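Notes for the one structure printed next.
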Amino acid sequence: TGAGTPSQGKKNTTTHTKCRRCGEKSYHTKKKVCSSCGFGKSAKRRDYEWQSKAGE
Amino acid sequence: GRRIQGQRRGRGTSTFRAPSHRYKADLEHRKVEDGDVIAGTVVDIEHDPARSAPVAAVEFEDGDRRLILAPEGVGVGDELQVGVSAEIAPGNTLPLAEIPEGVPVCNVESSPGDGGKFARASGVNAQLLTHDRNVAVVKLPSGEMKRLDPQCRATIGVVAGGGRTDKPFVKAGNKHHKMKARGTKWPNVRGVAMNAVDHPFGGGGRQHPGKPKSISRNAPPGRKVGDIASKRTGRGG
Amino acid sequence: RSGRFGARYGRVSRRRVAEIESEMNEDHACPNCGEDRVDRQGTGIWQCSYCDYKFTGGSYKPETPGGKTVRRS
RNA sequence: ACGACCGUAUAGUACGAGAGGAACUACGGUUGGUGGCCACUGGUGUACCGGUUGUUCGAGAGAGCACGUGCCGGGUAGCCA
RNA sequence: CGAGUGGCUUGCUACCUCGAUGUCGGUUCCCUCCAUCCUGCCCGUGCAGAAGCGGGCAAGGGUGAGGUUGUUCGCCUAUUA
RNA sequence: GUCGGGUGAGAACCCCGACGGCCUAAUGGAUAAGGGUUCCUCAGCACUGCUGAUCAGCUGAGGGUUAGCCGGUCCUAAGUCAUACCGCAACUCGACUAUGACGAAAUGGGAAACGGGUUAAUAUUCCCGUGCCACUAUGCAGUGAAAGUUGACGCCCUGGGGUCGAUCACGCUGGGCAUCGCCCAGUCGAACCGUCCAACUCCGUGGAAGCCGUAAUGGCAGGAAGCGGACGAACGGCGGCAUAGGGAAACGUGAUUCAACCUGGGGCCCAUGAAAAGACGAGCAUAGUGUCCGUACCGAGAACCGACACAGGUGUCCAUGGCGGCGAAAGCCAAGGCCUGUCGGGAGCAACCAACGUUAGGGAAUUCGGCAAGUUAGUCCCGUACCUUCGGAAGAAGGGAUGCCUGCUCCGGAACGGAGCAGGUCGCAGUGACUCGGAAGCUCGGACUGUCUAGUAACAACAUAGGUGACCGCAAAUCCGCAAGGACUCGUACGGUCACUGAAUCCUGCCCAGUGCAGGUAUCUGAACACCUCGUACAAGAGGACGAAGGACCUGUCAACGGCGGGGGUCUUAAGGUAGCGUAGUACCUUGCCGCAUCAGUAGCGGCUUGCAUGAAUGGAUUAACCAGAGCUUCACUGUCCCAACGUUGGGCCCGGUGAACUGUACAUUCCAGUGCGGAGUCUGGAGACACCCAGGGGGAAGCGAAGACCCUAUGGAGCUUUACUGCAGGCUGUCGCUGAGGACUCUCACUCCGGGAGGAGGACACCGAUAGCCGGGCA
RNA sequence: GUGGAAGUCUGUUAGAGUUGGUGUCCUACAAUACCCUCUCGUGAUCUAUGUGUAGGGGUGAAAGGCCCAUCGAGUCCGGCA
Ligand SMILES: [Cl-]
Ligand SMILES: [Cl-]
Ligand SMILES: [Cl-]
Ligand SMILES: [K+]
Ligand SMILES: [Mg+2]
Ligand SMILES: [Mg+2]
Ligand SMILES: [Mg+2]
Ligand SMILES: [Mg+2]
Ligand SMILES: [Mg+2]
Ligand SMILES: [Mg+2]
Ligand SMILES: [Mg+2]
Ligand SMILES: [Mg+2]
Ligand SMILES: [Mg+2]
Ligand SMILES: [Mg+2]
Ligand SMILES: [Mg+2]
Ligand SMILES: [Mg+2]
Ligand SMILES: [Mg+2]
Ligand SMILES: [Mg+2]
Ligand SMILES: [Mg+2]
Ligand SMILES: [Mg+2]
Ligand SMILES: [Mg+2]
Ligand SMILES: [Mg+2]
Ligand SMILES: [Mg+2]
Ligand SMILES: [Mg+2]
Ligand SMILES: [Mg+2]
Ligand SMILES: [Mg+2]
Ligand SMILES: [Mg+2]
Ligand SMILES: [Mg+2]
Ligand SMILES: [Mg+2]
Ligand SMILES: [Mg+2]
Ligand SMILES: [Mg+2]
Ligand SMILES: [Mg+2]
Ligand SMILES: [Mg+2]
Ligand SMILES: [Mg+2]
Ligand SMILES: [Mg+2]
Ligand SMILES: [Mg+2]
Ligand SMILES: [Mg+2]
Ligand SMILES: [Mg+2]
Ligand SMILES: [Mg+2]
Ligand SMILES: [Mg+2]
Ligand SMILES: [Mg+2]
Ligand SMILES: [Mg+2]
Ligand SMILES: [Mg+2]
Ligand SMILES: [Mg+2]
Ligand SMILES: [Mg+2]
Ligand SMILES: [Mg+2]
Ligand SMILES: [Mg+2]
Ligand SMILES: [Mg+2]
Ligand code: NA
Ligand code: NA
Ligand code: NA
Ligand code: NA
Ligand code: NA
Ligand code: NA
Ligand code: NA
Ligand code: NA
Ligand code: NA
Ligand code: NA
Ligand code: NA
Ligand code: NA
Ligand code: NA
Ligand code: NA
Ligand code: NA
Ligand code: NA
Ligand code: NA
Ligand code: NA
Ligand code: NA
Ligand code: NA
Ligand code: NA
Ligand code: NA
C-alpha cells in the first residue's frame, strides 16, 4: 500500500480543535492540551524565544 | 548505534509488560495472630493465568474468600489448615519448624511472613532437611541448600501441575498463546541476524558474532549480551 | 492422537504428543470414590464424572511421581 | 529484377590398365529474391443460416442477455498466402 | 632478417564531454568496404580424367537452420553453390 | 441510448411518454466517522460543471432539524488527567503512593414506545390511537430487606424449540396473456397486557444385577426405565389489543425448510476467556413530574481523506428476493436505483496503437527462459507408482460415464431432498453457455503454517517448534530513571533473563597456544586516605611502609571468538581435518574426465574427484511433506516461431465545442567532404534547394528531462567498526563521611529489610554522599 | 460405523496479501493508479474504534523496515546572514 494517496483515505480522526483558551484550532481533543497556547498543560501561556529572530 | 532490545525492556512499555489486568491473584500465605484455629474448605480449583498451573479457591472460617497456591492432590471439599498447630498433611501451611524433616514443601518464605517466595512453579518442591533452634535447612528446586529461619512458613506437598515441561509446544502458534500471558516480547530475533547499529553481534557479510560471546560482569547495559559472566561454555570436559 | 498433525512436525514431537495425550485420556481412578471416571478439565485440573470431585494433579496426569512421594513421608 | 542449384539428353561417352569419369549444347524442374493477381486450394468472414446450454418475456411462436458472436457447426463477397 | 599497409584486437596518452553524448549481447532495418567463402572469366600444377591444391580479375547477387552458453568469441549437428 | 413531446431568446445531454439498456454485498436500504447547510422552495447563469444547459452539490434570498421511553447524559475498560506527597537548580518536567475526576454516540454495560397519519423539507420527536418506565406525593397493603440471583462474558462440534422469509397444496380478491391454460400481485394487522412450556435442575414413587438413552458422548442399587410433582424459555403459540389501524378488493387455511430469538449436549487450553453502575430479590390505586444536549442532508466513480465533481482510500447492518448450483460462486431476472464511471457529430471507418476472436500444414524450430497464450477442468464409477516421518504421496497417473422423454424402484416422516432401474430418443458436441487441475520425472534450498524491504528485492533472508550454552535463591539475574523511582512481577529455577543453532533421522572428531569469560594465586606489580622519614617555625615537595580490585603467574572452558598447515619417514603457532559431503549457490584451472540424454547439450542428472579456497550447533550429512523460491527432462497443448492473414471493440483521420504543457541565445531548405578544443544545419569547398500545408514512423539536433549515481579532488558531511586518538557513562575495588559500645572478634543505638502489630533479620556493614585504581566503542 | 480433529486441503464467500505480464499508464484517473494472472482465507488470522510507546529516542518474525508523500537518526522554528 502506498504511503501517499492511498494512505490518506483513513484520515477521518479528529484531534486538533478550537481551543477554549486561545481560540486557535490547536486543542488536541485526545491529549486535552493546546499545541498553540499550552492550555491544558500550562497555566502560563506557551511562548518561546525561538518564535522570532534572536535579536528581535 | 541504537539501544539494544534488552534496554527497551526496562522502560516498561506495553509490549514488555505482563497482562496484569488479566491476572487472578497474588498468591500469598494468610496472616494469623497465632492460635492456628484458621482452617477453610476448598470451594473450587481454578487456572492461574500467570503460572499455567492450577490454583485453589478456599473459604475460611472467618468468612475470607481467597485463592491459594495449590499443591498436587487438593480437591473441592477438602479442609486445609494454616497455623503453628496445623495438622501435617498435603495442602496445609505451617512454619518450617513444625514441619517434620524429609517432607516435600512448596511456596516457602524467604523471610518469615513474606507470604512465600521459593518453589511455586508447576510441579516443583523444596526439601526440608535439617532442623535447629536457629536454622532450617531447605533444598530448593535448583539444588541449592538454603539456610532459612525456622519461623518461615511453607505449604506441604509439591506444587500442582507437575510435568508441564514434558510436552513440546510443537508449533509456533502454541508458544504464541502462552507468551501472550507473560511479560515477554516474542518471537526472538538473533543478534547475529541484525545490523551492527542494533546489536553488538550485528553486521558482517555472513552471520557470526563479532567478538567472542563471553562478556564480563562489569560490561555496561547495551554491551552485556551473549554468554554473561560464563564460568565455562560448551559441553566438553 | 497426533493424527491431526498430518505429515507435519516430525517423529519425536508428534510421537510424544500422542503418548502424553494417550495417557492423559485414559480412565483414571477417582481419589474420592474409587471409580474410573476421572477426566481432565484443563491444565492440571481433574474431575470425576461420578462424584464430581474436582481436584489438582499433574498437567497431563492426575498423579505425578513427585506427588506420590508426598504421601509416603 | 533477377541470383543460384538439381536433374535429363550429351554419356557410362571423351580421358583412363582399371577403379573411376567429364564438357559444349539443348532441355525439365527447385530454391532465394522481385512485381502482380484470387479462376483453383487454403485462412478469415462478431454478413448470413442452423444446432444447443442457462435465464427472462406464462407455455407455444418469436425473442433479449451470457463482451462486446453464450458456445458449437457451415459459410457468400472482399481481403489474403 | 629486412620494408610496409590497415585502424578489427590490445596496450599507451589524457585532447574532447563529469549543469550525464544511456551499458554488453541480441534483435530489427538501412548503406558501405574488400584483404573474395560461393557464383562468372582466368593463370599454374607434383594439370590424364574426376576431385583438388595455389594464384589473378572481380563486391552483381548470395553467404541460410539448429544444440550448450547472457555471451561477443567459440565448440558441436544436419543441410549447402 | 433512440423517437416523439414539454419549457425556453436558445435544448444531444432540463422535464413527460414510449422503446432500448446498465447496477444485484451493489450503482439498492439503513448508518459510524468525517463534512457543515451541501437539505427544501423560489429567482438566476457572471463563477463552478472535462462540451451545452432553461439544469445543478454553482450564485442570491427565504424556509427547514420538535423526543420521559433513539442517542448523549450514568457505569466502568485499556488507560488519562488533577490535587497531595516526593524528586529536580528549577518548571509548563519526573516515577510511586493516596484521593478525586476523566475515559465507550456505529460496536462494552444500560429503567421505559408501538401502530398509523402528516410536510416542499422533521418525525419511535409533531398529530391520532394504544402502551410502558422512573421518581415523588396521597391512600391501602407491608414489615419483611439481605442473603442470594442478575448485569456477566473463550474457541470448536452439535440436538431440540422456533418467527420472518422462501417454496408447495387448496380457496378468495385483483391483474396479465390469448391456439393452450398458464403467469403475476394481494389475501394485512404492532407495542403491550394475559396465558402456554420444551431444555436444565430437583422431589416422591418405583426397584432395573442388564436395562435406559443419544446425532455423538453417555446413565444407574451412591437407585436405571416407567409414573406423579416442584422450579422453569422465546423477539415463539394462544386470547385481548382490534365494529384500532390499513386495504380498490379479498381482507385465507394447512405444510416444509426454518435467519432472528430461546434452550441444551459434547470437545479444547504449557491459551482460562472484562469491570462497574444498575436490576431482581421487594404489592397495588390515584396524581404530579420527567428538565438539558444531539436530531437537516451526504455517507461517496460529485457532499468524507487524497490541492480536483480524483478509476485511489474509507468501519458497521441488510449473508434468506427468484432460477441456477455444493455455494453468500457464474450467468440471467425481480424489488430498488440509474442512463452522471457525463462532450458530441462524420468517414466499411486507411496506416499505426490498445484490448481481443479465428487461423491451414508444422508444433517451442521462438526465447536467457514456453515470457505470452493455450491445454486440462464440474460430478460418478473403475483404478492408482516411487518414496515415506505410515500422517502422506493422491484428484498421483490412466480408463469409462454424463442430455432429453416415458414409466418406475430404494433410503427417509417429508422436501419443490438424495441414490438408482427399464424403455424410448436428438445433436458434431449433454459439467453443450457459465462454472470448472494440464500431467509426470530429476536436482538445489528452506523442514512445515507464518515474516519482510508502505513506493523496482517475497527469496535460499526473518520467525518457528526442536537442540544447546550462559546468568540468577528473589534485598537475585537482566533492564529503565538525573533523582524520587520503575519493567520483568498478581512472576520464583517445570522460573525468566542473555545468547547460539534452527522440525524429524544418523551424527556432531582434534585444538585452551592467541583472544574472551571464569576460578585460583606463594611470589611480583598494583591508587588515594591514614601512618612513618626527610624537607618547610607552617605549606608546597621528595621518599618509605602497607596493599584492594586489576595485571603478571597457574588452572578451567570451543554447542566461546576461532583453528584443523608446510616439510620428512618434526616445524610455525595449540592441534593438523575424523563421520560425512565434494568440479558444490563453495572448484581458479574448467565447457575437468567417464556415462546418461539429443542430429548436435559451456545446461541438467550420475560416477570419479588430489577439495585454487568442503566439513561437523561458524553445525555436517540426509530427508517424507510443503513452496507465486533456483536449474533440467518428458507427454499433452498452442500464432512463441516458420509467416503472416482476416475480423471485433476503443482510439487514430474529418467536423462543432472546450482547451493545457514540455521546450525556445540567435539565425535556420539541407547534403557530401574537409576543418575546428580531435563528434559542425551555421566555418571552408562543392553539391543540392520554388513557397506553404496534411498524415507517418522516429535517422540527426552528441534531441527533451536531472548542477553525473561511476572516478578523482576538498586539511566537505554523515552512518558504522575497531587492540586509532581523546574522553564520557557504567561496573568492580580501596578510602572518607553517615558511624555507635566492648589483624582478628563480640555487641547494639544509628541505618536497612521482613512483620498489621508485637516483634523478627541484619548492623556499624549495606544504602547514600565524596574520592582513588581497574575494566569500559555502551556512548561523544 | 460413529465422531469431527487440524497454525489441514479446494475456494475472486466476506476479508487479507501482491507472483508474473517486466502488459496499460508513465505532463497519469493516480506524487505508487488499471486489468489479467497469482497467494492466504479457524488462525502466529483479518478488521473498526479507543488507548500506550517519541527522535540518538520509539517500534521492528531484522528489510537499516516503520514513526503523517519526510528516516543510516521525523517535523517546526531558532542558533543562522
Ligand atoms: Cl515458555
Ligand atoms: Cl443519535
Ligand atoms: Cl443433546
Ligand atoms: K562524463
Ligand atoms: Mg513515510
Ligand atoms: Mg507476589
Ligand atoms: Mg504481550
Ligand atoms: Mg530466532
Ligand atoms: Mg540484514
Ligand atoms: Mg555497535
Ligand atoms: Mg548461520
Ligand atoms: Mg553462525
Ligand atoms: Mg451479445
Ligand atoms: Mg543521445
Ligand atoms: Mg583485389
Ligand atoms: Mg554492394
Ligand atoms: Mg437540491
Ligand atoms: Mg430551478
Ligand atoms: Mg463518564
Ligand atoms: Mg451501546
Ligand atoms: Mg428526509
Ligand atoms: Mg434523518
Ligand atoms: Mg463525476
Ligand atoms: Mg495453425
Ligand atoms: Mg531452442
Ligand atoms: Mg534461435
Ligand atoms: Mg504463463
Ligand atoms: Mg468448456
Ligand atoms: Mg419410504
Ligand atoms: Mg548447481
Ligand atoms: Mg519456508
Ligand atoms: Mg518494494
Ligand atoms: Mg512470496
Ligand atoms: Mg514484489
Ligand atoms: Mg533461516
Ligand atoms: Mg531455540
Ligand atoms: Mg530453549
Ligand atoms: Mg558433474
Ligand atoms: Mg564442533
Ligand atoms: Mg556536477
Ligand atoms: Mg561511491
Ligand atoms: Mg566523517
Ligand atoms: Mg518496604
Ligand atoms: Mg565512535
Ligand atoms: Mg489453512
Ligand atoms: Mg484457499
Ligand atoms: Mg490501534
Ligand atoms: Mg544492508
Ligand atoms: Na555480524
Ligand atoms: Na600502420
Ligand atoms: Na586504440
Ligand atoms: Na554537458
Ligand atoms: Na544492444
Ligand atoms: Na560480390
Ligand atoms: Na550458438
Ligand atoms: Na406471549
Ligand atoms: Na437459491
Ligand atoms: Na452531459
Ligand atoms: Na496455510
Ligand atoms: Na586458546
Ligand atoms: Na584461554
Ligand atoms: Na572450517
Ligand atoms: Na508461504
Ligand atoms: Na492471434
Ligand atoms: Na528523429
Ligand atoms: Na551516512
Ligand atoms: Na475411527
Ligand atoms: Na497484482
Ligand atoms: Na533525531
Ligand atoms: Na536559520
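Residue numbering in chain B adheres to Swiss-Prot, whereby the residues present occupy positions 2-238 in order.
Using N, Cα and C of the backbone, Cβ positions are placed for all residues, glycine too.
In Swiss-Prot, a published mutagenesis experiment is listed as B:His200 to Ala or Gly, annotated No incorporation into translating E.coli polysomes; ribosomes assemble normally. Significantly reduced translational activity. Its Cβ taken as reference, B:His200 (mutagenesis position) is surrounded by 25 other Cβ atoms within 10 Å in the chains shown. In this structure, B:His200 (mutagenesis position) belongs to neither helix nor strand by DSSP; it is coil.
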